[PDB]
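A short write-up of the structure that comes next.
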Amino acid sequence: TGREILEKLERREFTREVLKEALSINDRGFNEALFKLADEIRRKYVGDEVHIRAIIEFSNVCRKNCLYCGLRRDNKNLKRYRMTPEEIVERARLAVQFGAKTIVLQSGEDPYXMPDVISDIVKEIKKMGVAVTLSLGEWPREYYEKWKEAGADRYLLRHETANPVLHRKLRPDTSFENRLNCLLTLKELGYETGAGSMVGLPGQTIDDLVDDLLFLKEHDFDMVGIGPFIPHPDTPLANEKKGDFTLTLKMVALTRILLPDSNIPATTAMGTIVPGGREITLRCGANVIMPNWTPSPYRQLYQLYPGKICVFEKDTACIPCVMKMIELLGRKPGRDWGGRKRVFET
Ligand SMILES: C[C@H](CCC(=O)NCCC[N+](C)(C)CCCS(=O)(=O)[O-])[C@H]1CC[C@H]2[C@@H]3[C@H](O)C[C@@H]4C[C@H](O)CC[C@]4(C)[C@H]3C[C@H](O)[C@]12C
Ligand SMILES: C[S@@+](CC[C@H](N)C(=O)[O-])C[C@H]1O[C@@H](n2cnc3c(N)ncnc32)[C@H](O)[C@@H]1O
Ligand code: SF4
Ligand code: FES
Ligand SMILES: [Cl-]
Ligand SMILES: [Cl-]
Ligand SMILES: [S]
Ligand SMILES: [S]
């Protein structure tokens, strides 16, 4: 029964059986209780601070051909761009001026910068007294080492799907094995490390989602980024169904319940498939938000999926917008860099 699954979740009985049932039950009352539980756990372990990570999507050049992604190399129906290192550093500075305490640098897997240009940029941004998070994809261990030495604090490398067969089909250049090795390497080098998956991928099952939850729990990641699959018309998956918002929200809720002291964003994809989706997600276990800080004319060209929010807004709109969001939610902005604050328990 729903009540019994909740009781088992409250007792930390995180068995594969309990998780599958949580994700399988479609009862409104159960879902609402699950969301309330995650919301409460969030409040108790990580408080009311919502940490703002200003994201600069500095290049849409990619060497990989992931079947879901609008930046995949086979997509010829996309103007490619690269911000200069000077543009990136000064764009970060403007975010810092606007109060950002973390700068996230995200890109396609664009060889041009790797590794030295990134290292240079990271060094300049670290001078500003903020955290630096990288989200640049899979690279050799030596690049990750150089970036850590340059002062990067965190690395986001969503695991996408913990089903290796699905993973290899959707990401034909690589493998789940590679992805995991990258994540373990990032952990070994001392990064705060972020994983996470998409929900509603073509061919992905509820059991797969359970496996994603158990994977996250096993590796105790510092951040977990979860969003629905959103089909992109210039990709092989154009005609596939989008991920379900409620199911994805349950995955966020259960991630909070499983990893109570983790950092969990309300992802842009959540706000894209449902108006006000991020705000809902922040009330169901999330404690991080990532306003778009990519400038025009480039912001509109970073089209991982269609309809992306923030694209029509002015260059500087998104930080103020999320500060308003945080206040209207009755929440507080992050005071510090919002690094993981581990609560050791049993
Ligand atoms: C950038 C310009 C020009 C002056 C400037 O260059 N100001 C640097 C400030 C640096 N900070 C104090 C934010 C660093 C905090 C990091 S610290 O480590 O100290 O915690 C200044 C002038 C007025 C400032 C806005 C208003 O105030 C209202 C609002 C307050 C929020 O709060 C942050 C958002 C917002 C929109 C502000 C953003 C920005 O700021 C503005 C535009
Ligand atoms: C666009 S990549 C950029 C960073 C780096 N290239 C990488 O792959 O990790 C960032 C994330 O976007 C998400 N993403 C890509 N295409 C998506 C889609 N169609 N719908 C939802 N999320 C998508 C993936 O989960 C991916 O980890
Ligand atoms: S998900 Fe990352 S690696 Fe894959 S095509 Fe998109 S930008 Fe490139
Ligand atoms: S950050 Fe909320 S719409 Fe851009
Ligand atoms: Cl971060
Ligand atoms: Cl996203
Ligand atoms: S925005
Ligand atoms: S926002």
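Chain A uses Swiss-Prot numbers throughout; the residues present, in order, are 2-347.
Going by what the header records, the deposited coordinates were determined by X-ray crystallography, 1.6 Å.
Backbone N, Cα and C atoms are what each Cβ position is placed from, and that goes for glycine too.
Experimental mutagenesis at this site is recorded by Swiss-Prot as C63 to A, annotated: Eliminates binding of one iron-sulfur cluster; when associated with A-67 and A-70. Counting only same-chain residues six or more apart in sequence, the Cβ atoms lying under 8 angstroms from the Cβ of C63 (mutagenesis position) belong to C70, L72, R73, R74, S108, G109, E110, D111, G138. Under the three-state DSSP scheme, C63 (mutagenesis position) falls in the coil class.
Counting every protein chain shown, the number of other Cβ atoms lying within 10 Å of the Cβ of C70 (mutagenesis position) is 20. The [4Fe-4S] cluster binding site feature in Swiss-Prot is assigned to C63, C67, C70.
Around the Cβ of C67 (mutagenesis position), a 10 Å sphere holds 23 further Cβ atoms from the protein chains shown. Here the residue is the original one, but Swiss-Prot notes a mutagenesis experiment at this spot, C67 to A: Eliminates binding of one iron-sulfur cluster; when associated with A-63 and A-70.
In Swiss-Prot, a mutagenesis experiment is listed as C70 to A, annotated with the note Eliminates binding of one iron-sulfur cluster; when associated with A-63 and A-67.
DSSP classifies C322 ([2Fe-2S] cluster binding site) as helix under the three-state reduction. Sequence-distant contacts (6 or more apart, same chain, Cβ under 8 Å) of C322 ([2Fe-2S] cluster binding site) comprise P292, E314. Residues or ranges marked as [2Fe-2S] cluster binding site by Swiss-Prot on the basis of a large-scale study or a structure entry: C311, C319, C322.
With a cut-off of under 6 Å between the Cβ and any atom of ligand 8, the recorded positions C63, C67, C70, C311, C322 reduce to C322. Cβ-based neighbour count (10 Å, all protein chains) for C311 ([2Fe-2S] cluster binding site) stands at 18. The Cβ neighbour count for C319 ([2Fe-2S] cluster binding site), using a 10 Å radius and every protein chain shown, is 25. Apart from the site residues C311, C319, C322, the chain places the Cβ of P292, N293, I310, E314, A318, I320, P321, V323 no farther than 8 Å from the centroid of the site's Cβ atoms, the recorded [2Fe-2S] cluster location.
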